[PDB]
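> Dropping a structure here in structure tokens format, bear with me for questions.
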Protein chains: 4
Amino acid sequence: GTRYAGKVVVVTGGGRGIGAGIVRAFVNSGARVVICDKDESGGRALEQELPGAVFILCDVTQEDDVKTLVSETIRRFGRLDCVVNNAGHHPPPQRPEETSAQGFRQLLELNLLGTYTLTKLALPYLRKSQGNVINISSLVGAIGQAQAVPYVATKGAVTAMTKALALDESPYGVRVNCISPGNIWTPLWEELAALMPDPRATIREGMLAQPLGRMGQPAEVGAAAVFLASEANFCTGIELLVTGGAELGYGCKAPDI
Amino acid sequence: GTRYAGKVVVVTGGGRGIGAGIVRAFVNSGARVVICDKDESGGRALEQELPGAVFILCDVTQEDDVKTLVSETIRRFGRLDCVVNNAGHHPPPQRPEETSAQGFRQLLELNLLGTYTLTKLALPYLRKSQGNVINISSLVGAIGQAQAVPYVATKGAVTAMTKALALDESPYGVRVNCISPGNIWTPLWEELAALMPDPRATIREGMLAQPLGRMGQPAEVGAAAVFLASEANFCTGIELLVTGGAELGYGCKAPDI
Amino acid sequence: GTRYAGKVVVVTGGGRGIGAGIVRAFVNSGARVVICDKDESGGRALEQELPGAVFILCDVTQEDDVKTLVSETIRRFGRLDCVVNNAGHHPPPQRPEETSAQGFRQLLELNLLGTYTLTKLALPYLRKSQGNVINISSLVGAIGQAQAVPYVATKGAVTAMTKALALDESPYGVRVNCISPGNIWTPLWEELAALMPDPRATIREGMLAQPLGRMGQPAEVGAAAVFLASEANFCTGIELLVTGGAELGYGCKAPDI
Amino acid sequence: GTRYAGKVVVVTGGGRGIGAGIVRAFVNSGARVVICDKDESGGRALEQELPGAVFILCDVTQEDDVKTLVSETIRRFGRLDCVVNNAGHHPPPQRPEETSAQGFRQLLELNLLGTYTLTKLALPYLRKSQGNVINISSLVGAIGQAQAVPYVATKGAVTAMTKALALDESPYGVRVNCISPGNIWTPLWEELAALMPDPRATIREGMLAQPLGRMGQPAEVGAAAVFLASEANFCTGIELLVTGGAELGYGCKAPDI
Ligand SMILES: NC(=O)c1ccc[n+]([C@@H]2O[C@H](COP(=O)([O-])OP(=O)(O)OC[C@H]3O[C@@H](n4cnc5c(N)ncnc54)[C@H](O)[C@@H]3O)[C@@H](O)[C@H]2O)c1
Ligand SMILES: NC(=O)c1ccc[n+]([C@@H]2O[C@H](COP(=O)([O-])OP(=O)(O)OC[C@H]3O[C@@H](n4cnc5c(N)ncnc54)[C@H](O)[C@@H]3O)[C@@H](O)[C@H]2O)c1
Ligand SMILES: NC(=O)c1ccc[n+]([C@@H]2O[C@H](COP(=O)([O-])OP(=O)(O)OC[C@H]3O[C@@H](n4cnc5c(N)ncnc54)[C@H](O)[C@@H]3O)[C@@H](O)[C@H]2O)c1
Ligand SMILES: NC(=O)c1ccc[n+]([C@@H]2O[C@H](COP(=O)([O-])OP(=O)(O)OC[C@H]3O[C@@H](n4cnc5c(N)ncnc54)[C@H](O)[C@@H]3O)[C@@H](O)[C@H]2O)c1
Ligand SMILES: N#Cc1ccc2ccc(C(=O)c3ccc(F)c(O)c3)nc2c1
Ligand SMILES: N#Cc1ccc2ccc(C(=O)c3ccc(F)c(O)c3)nc2c1
Ligand SMILES: N#Cc1ccc2ccc(C(=O)c3ccc(F)c(O)c3)nc2c1
Ligand SMILES: N#Cc1ccc2ccc(C(=O)c3ccc(F)c(O)c3)nc2c1
Ligand SMILES: OC[C@H]1O[C@@H](O)[C@H](O)[C@@H](O)[C@@H]1O
Ligand SMILES: OC[C@H]1O[C@@H](O)[C@H](O)[C@@H](O)[C@@H]1O
Ligand SMILES: OC[C@H]1O[C@@H](O)[C@H](O)[C@@H](O)[C@@H]1O
Ligand SMILES: OC[C@H]1O[C@@H](O)[C@H](O)[C@@H](O)[C@@H]1O
Ligand code: NA
Ligand code: NA
Ligand code: NA
Ligand code: NA
């Protein structure tokens, strides 16, 4: 309850799923948390539920929303120590020829540029606090995924951008790290599975993609984020995998001709 | 002179630098090459110089330019076997707070979406020929670079997109690979060094970043591309490093406090 | 003080350096710790200093020493939850032609087989407790190091072995992870620097190999180990980098000929 | 037929499987090849079959066999340009508790120390010729494999050792690279499958582990080796994957509890 006491954290997309788990983990560590989300429903309830968390409506694709997010965080709490860029989206499965440049641009706006924009506006305050940035990327940025060319590209960009910024901000004492989750059971996962011909089979396949035989939880991503913020002072530019071992070994991906 | 005989290759940004080296390597392997560039000067001269190479003016950020590139390749040569997405740019060094979202969007248009667009328009023909895609990414997509947040992000995206598309196109027999060059001596490298306070010192530093003690040549990237196209039939989704060992070992990147 | 309460941890090479930092981190988390070392001096003093830590003399290259370590841990504390395979050595810098097969075999005995042996003897008890294995590998297993062929090979083996065992033990609920430290200021680092022509310059170079501009501390490796043991329940087979960013960007490792 | 003309290559374990494919690829490139194997049957026939290849009986675990291999290569051909350390073995599947330290030591002797020993004895001649080293590692050194702790550890060591030696030999102009094959259809693969309850199902699973839906061929590893030797002059310390994409995407490796 004291690992991150006295600290102020902003979590984007904090109203449900992984983001809500991260919010909860930081509140439990003693921090004050600003929940950012484009939708009011989940985050407003989370603000009522958690002493030490407040909700600010903010679409991270809208630069003036993000400017107000940062200025309101400072006005209300007087410092900023950690930014968790969690807001993002995975479209339904799309064959490459079914994608469009414009859809790709829109997904880049959320998954990549929204992270870039908040980080930029927050860095002056993070320098004052020797704070840190945590980006929520994805395992599939590293290893690929089927029927997800735009999504995979955005997460490859987030992971690489994390390393670049880590280099640039290291002289100023600001660490920049990312978490690459694998299959985490969230409302996004449940929504995507419901789109498939056999949602139960899709979910079972999702569980069995991990050697641990289950999907991960938001709380587990949250514990990884609290570690990076509060106890990883010699870590910068790392990609912390929270995947249950999905990247390990051979599996079903499809004699020598 | 016969490793890729009878094959048709498109090389974007083929008018100078790495792209020209790739053009030359494919012509020497027996292929017919379409040189795509937004600038006429280098590519037009290369077309006169090399029997088996022709030049098509095409800005890969303009979808109708790229549509015409593909349709003219098929009209003139009757097949398409390999697309080398080499066109790209590295801006001058920029501190993160000196970057802009709009500049980031523009660099994404060239380095990422231009590759995406040509690949998309070319894939129907590559499926017919069991052809392949070669994307020119960068080592710094994997390991980061200082004062280059947007550039690094675009190349992280290219490398990840390569793996995603490799997965999607594997059922159709189309391989998708990338090359990640390190410091290659090109007109871009020379132009960027000339911007620095001490260009000669910047170049010397660039050479010494490699254990091999020199920068690479376009011809060396070209040989890697010809290998991927012509002789790497069990390789898909790989990142072939052409870096002189820059990613190896400890160096100068800046007792326990 | 309660994150790992009620748990029993064995730390090999726990008498000084990183191992002692790991011991301290686990005691501070509420665990009981068995300090294993081949030398009595540091570990015996640590046992007197820390309530909740005890010292067992044990050379991890001697299978009967390790058998007794495990049986005495169970006899004295009634369970085993985590094994931290930290014992290891870095020889003085050695040109490849100055190495020998026999010296390589001896270093494999310590850095690789000692880890293998304790893990094997401990796994039956870790299965009962749904415990976990933490191996201390090295960044240079991943990226290489100059004048250290045998050492680098042993750490490449530890990192790979971690992933293999993670796969094998995942059905039994036992997680297997590693930490790859970079330059950590320890008595080993101080001893090796003292061998060099200019020890102060060697140390300064060591600090500047990290973007953060300093070396790491044992306490920082220790916090990473406590995270892996106590809060990383969806992590198995990962390599957690504790390197200060040394693997990021271009540096000094040595125009195109 | 001229890419590696006038060059002399040693291939260990060259009598069958991948090694024989590598032998054939180098002969077809114009090189003279010394086939090293501990068994006479395959390599002696290959020597009769291929003008430009000769067979030398040599067990790479026996240092005096390897000394004679190098001295006989120089005596008979007057130079040495490339060493391909292909000899190695994969034991039958073994649960971790079914392995032994002594079995692990023996596998290290072949898969790791045999490579080390030939490389050491060959490096003085490779320096004279600005030659290169190609080690045959494995994809599972990078990503792990089930029921293969010792094997995986040996290949993690080979890949890491490749990078270390690349660093050490770069000042002398000697490049050191590795190839990490995935599932390649060889007599070893056929022998291991025959041990399983349902060999045909094991083989079908092996094919489907690759997005390309087949296993690789020795000839494909061979083409990768010829590229590294003859045309990859700016590549050192790389791991060239010849895996058919097995490392890409999610598969079958085994809702959030
Ligand atoms: N669930 C997984 O398996 C998984 C795996 C890897 C990575 N991820 C990443 O984790 C993050 C969270 O994923 P999730 O599964 O919890 O998703 P989710 O859809 O359950 O929750 C995402 C939250 O972000 C909010 N959000 C979306 N667009 C926003 C915007 N423009 N501005 C502000 N908030 C916005 C949503 O309203 C929602 O509350 C994303 O970056 C996703 O790419 C998820
Ligand atoms: N030079 C290096 O050290 C280096 C290192 C890693 C990666 N790369 C990558 O290699 C590729 C080539 O780099 P280079 O150094 O040869 O650069 P360069 O600037 O010397 O040549 C690039 C060529 O692409 C053309 N081009 C630019 N924008 C274009 C567009 N919109 N449409 C069509 N053609 C366009 C240019 O006119 C030029 O002919 C780029 O993707 C770059 O990111 C270069
Ligand atoms: N210090 C660094 O920069 C660094 C970097 C990366 C990895 N590592 C790894 O971290 C680990 C600890 O390194 P360190 O710097 O603290 O070293 P250290 O030499 O300071 O401490 C090592 C401890 O292990 C003990 N030990 C050695 N051989 C043993 C054996 N046979 N049985 C039992 N105990 C034995 C020693 O007595 C000593 O107490 C090693 O695995 C090392 O390879 C260290
Ligand atoms: N087949 C695969 O799927 C695969 C995958 C990844 C890596 N590999 C690696 O490729 C290499 C070749 O594998 P393969 O499948 O062709 O095996 P193989 O068993 O078919 O052929 C290996 C050859 O090496 C020889 N050899 C074995 N021990 C030797 C020794 N002590 N001295 C000299 N020669 C010796 C054998 O006699 C045989 O001719 C090995 O290093 C293996 O680990 C194979
Ligand atoms: N085809 C398909 C499919 C079906 C259901 C899914 C459910 C969830 C996800 C998803 O959002 C996801 C899954 C894994 C990731 F690493 C990641 O970043 C995102 N992907 C799915 C992909
Ligand atoms: N600061 C700086 C700086 C100075 C000169 C440079 C000259 C060239 C490059 C460059 O374009 C480059 C360098 C290395 C790369 F891997 C890459 O993709 C691009 N980067 C430079 C970066
Ligand atoms: N040459 C050299 C040199 C000089 C001093 C050193 C001091 C410490 C170390 C060392 O033990 C080390 C350094 C970094 C590592 F990642 C690692 O696993 C071990 N390596 C050194 C290497
Ligand atoms: N269980 C099991 C199993 C069954 C049949 C196999 C047949 C071949 C191999 C094998 O030798 C191998 C397979 C893949 C590799 F990357 C590698 O280095 C080696 N592994 C197998 C593993
Ligand atoms: O909808 C799937 C899951 O989403 C998670 O974010 C919630 O914490 C769970 O209660 C829910 O089961
Ligand atoms: O301008 C730097 C270099 O660019 C390369 O692309 C050209 O092939 C070289 O002739 C030139 O030295
Ligand atoms: O000897 C170098 C360092 O070793 C560390 O393990 C100790 O905790 C420090 O007190 C000491 O400065
Ligand atoms: O035994 C499996 C395969 O081994 C390969 O090395 C041979 O070239 C093939 O002819 C054979 O089918
Ligand atoms: Na509240
Ligand atoms: Na022409
Ligand atoms: Na005590
Ligand atoms: Na012959």
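Chain D is numbered as in Swiss-Prot, which gives 4-257, 266-268 for the residues shown.
Every residue, even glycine, has its Cβ placed from backbone N, Cα and C.
Grabbed the feature section from Swiss-Prot, which reads as follows:
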{"type": "BINDING", "residues": "D:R19, D:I21, D:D40, D:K41, D:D62, D:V63, D:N89, D:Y154, D:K158, D:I187, D:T189, D:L191", "note": "NAD(+) binding site"}
{"type": "MUTAGEN", "residues": "D:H93 to A", "note": "Increases kcat for androst-5-en-3beta,17beta-diol and 17beta-estradioll"}
{"type": "MUTAGEN", "residues": "D:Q148 to A", "note": "The catalytic efficiency (kcat/Km) is 30-fold increase for 17beta-estradiol and 11-fold for androst-5-en-3beta,17beta-diol"}
{"type": "ACT_SITE", "residues": "D:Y154", "note": "active site, proton acceptor"}
{"type": "MUTAGEN", "residues": "D:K158 to A", "note": "Lacks of activity of testosterone 17-beta-dehydrogenase (NADP+) and estradiol 17-beta-dehydrogenase [NAD(P)+] activities"}
{"type": "MUTAGEN", "residues": "D:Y253 to A", "note": "Lacks of activity of testosterone 17-beta-dehydrogenase (NADP+) and estradiol 17-beta-dehydrogenase [NAD(P)+] activities"}
{"type": "MUTAGEN", "residues": "D:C255 to A", "note": "Does not affect kcat for androst-5-en-3beta,17beta-diol and 17beta-estradiol"}
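Give me the lay of the land around each of these features.
Of all Cβ atoms in the shown protein chains, 22 besides its own fall within 10 Å of the Cβ of D:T189 (NAD(+) binding site). A coil conformation is recorded for D:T189 (NAD(+) binding site) in the three-state DSSP classification, outside any helix or strand.
In three-state terms derived from DSSP, D:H93 (mutagenesis position) belongs to neither a helical nor a strand segment and is classed as coil. Long-range Cβ proximity for D:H93 (mutagenesis position), meaning a same-chain Cβ under 8 A and a gap of 6 or more residues, is found for D:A151, D:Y154, D:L191, D:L195.
Same-chain residues at least 6 positions away in sequence with a Cβ under 8 Å from that of D:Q148 (mutagenesis position) are, in sequence order, D:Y154, D:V155.
The number of other Cβ atoms within 10 Å of the Cβ belonging to D:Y154 (active site, proton acceptor), over all protein chains shown, comes to 26.
The Cβ of D:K158 (mutagenesis position) lies under 8 Å from the Cβ of D:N114, D:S140, D:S141, D:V143, D:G144, D:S183, each on the same chain and at least six residues away in sequence.
Reduced to three states, the DSSP call for D:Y253 (mutagenesis position) is coil. Counting every protein chain shown, the Cβ of D:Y253 (mutagenesis position) has 25 other Cβ atoms within 10 Å.
Shown in sequence order, the list is empty: the chain has no residue 6+ apart in sequence with a C-beta less than 8 angstroms from the C-beta of D:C255 (mutagenesis position).
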> Under 8 Å Cβ-Cβ to anything in chain A: which of these recorded positions pass, D:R19, D:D40, D:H93, D:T189, D:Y253, D:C255?
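Listed recorded positions meeting the cut-off: D:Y253, D:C255.
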> Does DSSP put D:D40 (NAD(+) binding site) in a helix, in a strand, or in coil?
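Note: D:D40 (NAD(+) binding site) is in a strand by DSSP.
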> Where ligand 7 binds, which of the recorded positions D:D40, D:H93, D:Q148, D:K158, D:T189, D:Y253 are close by, with Cβ under 6 Å?
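None, as no Cβ falls under 6 Å.
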> If you measure every Cα to Cα pair among D:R19, D:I21, D:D40, D:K41, D:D62, D:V63, D:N89, D:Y154, D:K158, D:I187, D:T189, D:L191, the residues listed for NAD(+), what is the largest value in Å?
23
> What's the most sparsely packed of the binding-site residues D:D40, D:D62, counting other C-beta atoms within 10 A?
D:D62
> CA-CA, which of the binding-site residues D:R19, D:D40, D:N89, D:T189 lies nearest D:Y253 (mutagenesis position)?
D:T189
> Checking interface proximity: list the recorded positions among D:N89, D:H93, D:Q148, D:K158, D:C255 whose CB sits under 8 Å from a chain C CB, in sequence order.
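It is D:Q148, D:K158, listed by sequence.
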> In this deposited model, 8 residues are missing between D:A257 and D:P266; what is the Cα to Cα distance between those two, in Å, rounded to a whole number?
14
> Could you tell me which three-state DSSP class D:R19 (NAD(+) binding site) falls into?
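Reduced to three states, the DSSP call for D:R19 (NAD(+) binding site) is coil.
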> Which has the fewest other Cβ atoms within 10 Å: D:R19, D:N89, the binding-site residues listed?
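D:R19, out of the binding-site residues D:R19, D:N89, has the fewest neighbouring Cβ atoms within 10 Å.
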> Where ligand 8 binds, which of the recorded positions D:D40, D:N89, D:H93, D:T189, D:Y253 are close by, with Cβ under 6 Å?
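Going through D:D40, D:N89, D:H93, D:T189, D:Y253 in sequence order, those close to ligand 8 turn out to be D:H93.
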